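Notes follow once the structure below has been shown.
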Amino acid sequence: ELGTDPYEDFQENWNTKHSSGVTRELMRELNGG
Amino acid sequence: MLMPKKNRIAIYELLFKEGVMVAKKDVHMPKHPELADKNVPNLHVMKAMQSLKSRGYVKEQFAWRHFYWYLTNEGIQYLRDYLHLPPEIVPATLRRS
Amino acid sequence: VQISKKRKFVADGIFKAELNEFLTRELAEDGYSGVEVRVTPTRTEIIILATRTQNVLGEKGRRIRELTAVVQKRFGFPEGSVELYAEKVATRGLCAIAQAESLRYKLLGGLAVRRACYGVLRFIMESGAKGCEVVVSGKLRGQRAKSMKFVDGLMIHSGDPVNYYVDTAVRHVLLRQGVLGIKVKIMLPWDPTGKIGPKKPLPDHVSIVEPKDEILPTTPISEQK
Amino acid sequence: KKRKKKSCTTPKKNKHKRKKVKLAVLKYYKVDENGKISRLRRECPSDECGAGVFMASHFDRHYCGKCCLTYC
RNA sequence: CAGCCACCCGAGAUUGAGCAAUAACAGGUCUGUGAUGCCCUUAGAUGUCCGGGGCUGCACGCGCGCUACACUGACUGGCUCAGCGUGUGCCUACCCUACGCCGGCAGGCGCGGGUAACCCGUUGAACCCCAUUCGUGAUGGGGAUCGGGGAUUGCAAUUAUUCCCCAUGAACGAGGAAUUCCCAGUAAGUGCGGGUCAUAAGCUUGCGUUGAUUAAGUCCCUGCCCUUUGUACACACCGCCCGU
RNA sequence: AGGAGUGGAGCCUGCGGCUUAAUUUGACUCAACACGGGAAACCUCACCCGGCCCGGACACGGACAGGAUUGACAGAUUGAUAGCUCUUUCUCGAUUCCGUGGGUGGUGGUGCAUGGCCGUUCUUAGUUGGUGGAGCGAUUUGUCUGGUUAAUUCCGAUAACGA
Ligand SMILES: [Mg+2]
Ligand SMILES: [Mg+2]
Ligand SMILES: [Mg+2]
Ligand SMILES: [Mg+2]
Ligand SMILES: [Mg+2]
Ligand SMILES: [Mg+2]
Ligand SMILES: [Mg+2]
Ligand SMILES: [Mg+2]
Ligand SMILES: [Mg+2]
Ligand SMILES: [Mg+2]
Ligand SMILES: [Mg+2]
Ligand SMILES: [Mg+2]
Ligand SMILES: [Mg+2]
Ligand SMILES: [Mg+2]
Ligand SMILES: [Mg+2]
Ligand SMILES: [Mg+2]
Ligand SMILES: [Mg+2]
Ligand SMILES: [Mg+2]
Ligand SMILES: [Mg+2]
Ligand SMILES: [Mg+2]
Ligand SMILES: [Mg+2]
Ligand SMILES: [Mg+2]
Ligand SMILES: [Mg+2]
Ligand SMILES: [Mg+2]
Ligand SMILES: [Mg+2]
Ligand SMILES: [Mg+2]
Ligand SMILES: [Mg+2]
Ligand SMILES: [Mg+2]
Ligand SMILES: [Mg+2]
Ligand SMILES: [Mg+2]
Ligand SMILES: [Mg+2]
Ligand SMILES: [Mg+2]
Ligand SMILES: [Mg+2]
Ligand SMILES: [Mg+2]
Ligand SMILES: [Mg+2]
Ligand SMILES: [Mg+2]
Ligand SMILES: [Mg+2]
Ligand SMILES: [Mg+2]
Ligand SMILES: [Mg+2]
Ligand SMILES: [Mg+2]
Ligand SMILES: [Mg+2]
Ligand SMILES: [Mg+2]
Ligand SMILES: [Mg+2]
Ligand SMILES: [Mg+2]
Ligand SMILES: [Mg+2]
Ligand SMILES: [Mg+2]
Ligand SMILES: [Mg+2]
Ligand SMILES: [Mg+2]
Ligand SMILES: [Mg+2]
Ligand SMILES: [Mg+2]
Ligand SMILES: [Zn+2]
């Protein structure tokens, strides 16, 4: 099952309260670390 | 809902014979069109089918003003045991003609 | 007695509309695409177009045998005049209704909105459409509602060619916190045959043929045969 | 707008409670020592109410409860 | 060059509508929905029927309109021309009407056609046209408000449903500040269909008929777009901000 | 530049007020106010006064063929021929009735939780990539001095080309 999309989360919450989280998630999706 | 037992018998017999049921959702209709010469008001049909649905015996759909009801396997067993029908009797739906 | 032609045509239209609504509500899960009623004095045939016919038919044909029953019960015309058939759509990617239903059921399963929209867009474009647009509106995130827009390819908006070059579909999906709305537009490709696209071209597209090679004449030659 | 209650009327209109009668069949028949049965309650002259449907012995009238037939 | 003006020929040298981008508004709609999330109520009901009232109640202000203030008129006769459309209905009761007779009229009786280019229907429309009477008099202009009768729709007409007949005969003599719409078969005048409709148009949406004055320009008013420019504004001038 | 006007009169209709038991309610500059297709005698109806009905599915418990329950003639009662209640007894036969949960129905509240639809900015002429060019960058050119058009319509000029 495909539950969470980091790209959508960042693009939607980049200016919200949960920005610092989603950015931190997006890097994990990109750099593999 | 309170109703004479013969109305329930007629409704269940029609449902098991055909396998499906259709109603117009009109509590003031004097009698169901299909159940003619038996004097069954439409409200009795609606409430009986609602009681059957609550127990899972029939599946329900609603379209534009009408109730459509289909008979489930457990509903088939319940009607067969209720009407004391022989195990050799099946609704017309289950016959691939 | 009989009714006038105006009432007759209006009644036929209303019957078709109600039949389509009922079939939509019944067979949304099966990728219901459309209904086609062919009236013959012997029997009135109804063709049901859906992505998969196995669920519509049911086991041993039970479910369809139910539908042709209730229809006969609903509209009241006599038994033996009803017969339903299920036919799969030629191409499911070029149908806006089927794609809207697919997106709705992907969202209902818990899939991410953006991922599902992009998957539907990619499938539509791979099917061969000129372009596609998908709009999702509602309470996607938070108490404040918004709208996401995904576009690709070409798209026309105004004029008469919109009628036969654009396929549109609007759907609703009920999620835990309210209703989400889905709009899908697909621009059909031009096809000389009428199978998967409009036969006529766009009004403003002019195709000038390349002239053929001609041998330059040098000396008068008379040929008798 | 919000609904106002305004809950004040005749204190309580009571619903009719049906009387509980024990073995109402017995009082329809009287029995002698010889074993005879005599029907105390009159039998209605109607079609359906002919044999077992007894009437009502009101102080000034006879009343069949199944068809509302009334006699002096 | 892109194109503009005039003219010939020509039915026509600019017919009128429909559809209409990217982005937004805390615009309207939960009282259109068996679209719908949360609250509230659920048998002394905010559910649902029945009976009677109200939604129309009148010291006063504000909009959209109808009729008028007359002689380029009103009244009484005579003559003569349209177009767009509707019509007997699942539930569902309720259609359009020719012809004969009765009544002064609203209407009432008969007896026929039409599920419609077939019948109403050659849709004998109104303005308009030709004669008659009146004669600048709030007048035979205007028709508000009231009295007494008659008839139709309905289960039911009173707080008058609607319609007909006698009688009554108000303001109104062209309208302050301010303000709306419009460039040709157009504006205005005049009727006729459709929607609502058991009863039914001073509203709306269409259709014809009669048929103009003025203009082929501008950025003065109003508003909206561009370019340059200034900003301490960015919740964006309904801003920001200083001192008692 | 003009035509017909409205604003003045009488009346018809909507909106405020003021009255009322209730005079239900939405909408308030264009972009509310003969608008909700809203011309309401009853219904519509959502407001007020009074009275019936359950059309409270389903599960558990209780009670029940020695009867769970249903309906009703007369007199009283009522606006009423609602057995709605009271007196009186009759009738019905497991369909119901009492409690606990759990559901259903709402023209009830939120359009500032939403969908869809509609209106408006604006029916004006506007809008946007891709490769190239210029900037550390946000960003900019394309999308322009000028003529032309109803029109970012076209011709032209041109670090922009095609779209
Ligand atoms: Mg185009
Ligand atoms: Mg166009
Ligand atoms: Mg608001
Ligand atoms: Mg809505
Ligand atoms: Mg609602
Ligand atoms: Mg709601
Ligand atoms: Mg309303
Ligand atoms: Mg009542
Ligand atoms: Mg009432
Ligand atoms: Mg009103
Ligand atoms: Mg208006
Ligand atoms: Mg006026
Ligand atoms: Mg008018
Ligand atoms: Mg004249
Ligand atoms: Mg006069
Ligand atoms: Mg005269
Ligand atoms: Mg005349
Ligand atoms: Mg006078
Ligand atoms: Mg006079
Ligand atoms: Mg009178
Ligand atoms: Mg009144
Ligand atoms: Mg008079
Ligand atoms: Mg009209
Ligand atoms: Mg009318
Ligand atoms: Mg109106
Ligand atoms: Mg100016
Ligand atoms: Mg300065
Ligand atoms: Mg600046
Ligand atoms: Mg006037
Ligand atoms: Mg005036
Ligand atoms: Mg006035
Ligand atoms: Mg006002
Ligand atoms: Mg209200
Ligand atoms: Mg405007
Ligand atoms: Mg109103
Ligand atoms: Mg009225
Ligand atoms: Mg009345
Ligand atoms: Mg009533
Ligand atoms: Mg009323
Ligand atoms: Mg009960
Ligand atoms: Mg209610
Ligand atoms: Mg509702
Ligand atoms: Mg809003
Ligand atoms: Mg909305
Ligand atoms: Mg919108
Ligand atoms: Mg670039
Ligand atoms: Mg670049
Ligand atoms: Mg660079
Ligand atoms: Mg730019
Ligand atoms: Mg220009
Ligand atoms: Zn009897």
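Using the numbering of Swiss-Prot, the residues shown for chain C are 3-227, in order.
How was it done? The header gives electron microscopy, 2.8 Å.
Each residue, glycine too, has its Cβ placed from N, Cα and C.
According to DSSP, C:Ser6 (mutagenesis position) sits in a coil region rather than a helix or strand. The Cβ of C:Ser6 (mutagenesis position) lies under 8 Å from the Cβ of no residue that is in the same chain and 6 or more residues away along the sequence. Among the mutagenesis experiments that Swiss-Prot reports, C:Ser6 to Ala is described with the note: No effect on phosphorylation by CDK1. Greatly reduced phosphorylation by PRKCD. Abolishes phosphorylation by PRKCD; when associated with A-221.
Summarising the annotation, Swiss-Prot assigns domain 'KH type-2' to C:21-92 and lists sequence analysis as the type of evidence.
Packing around C:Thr42 (mutagenesis position) is summarised by its Cβ count: 8 other Cβ atoms lie within 10 angstroms of its Cβ, all protein chains included. For the recorded site, C:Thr42 (mutagenesis position), the DSSP three-state label reads coil. For the mutagenesis result C:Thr42 to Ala, the note given in Swiss-Prot is Abolishes phosphorylation by MAPK and translocation to the nucleus following exposure of cells to hydrogen peroxide. No effect on phosphorylation by CDK1 or PRKCD.
Sequence-distant contacts of C:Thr70 (mutagenesis position), defined by Cβ-Cβ distance under 8 angstroms and a gap of at least six in the same chain, are C:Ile48, C:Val84, C:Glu85, C:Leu86. Record note (Swiss-Prot), mutagenesis C:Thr70 to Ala: No effect on phosphorylation by PRKCD. Abolishes phosphorylation by PKB. The unchanged residue is displayed.
Quoted from Swiss-Prot for the published mutagenesis C:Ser139 to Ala: No effect on phosphorylation by PRKCD. In the three-state DSSP assignment, the secondary structure recorded for C:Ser139 (mutagenesis position) is strand.
Under DSSP, residues within the domain 'KH type-2' (C:21-92) fall into helix, strand and coil as 33 helix, 22 strand, 17 coil. When Cβ atoms from all protein chains are considered, those within 10 Å of C:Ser139 (mutagenesis position) total 15, not counting its own.
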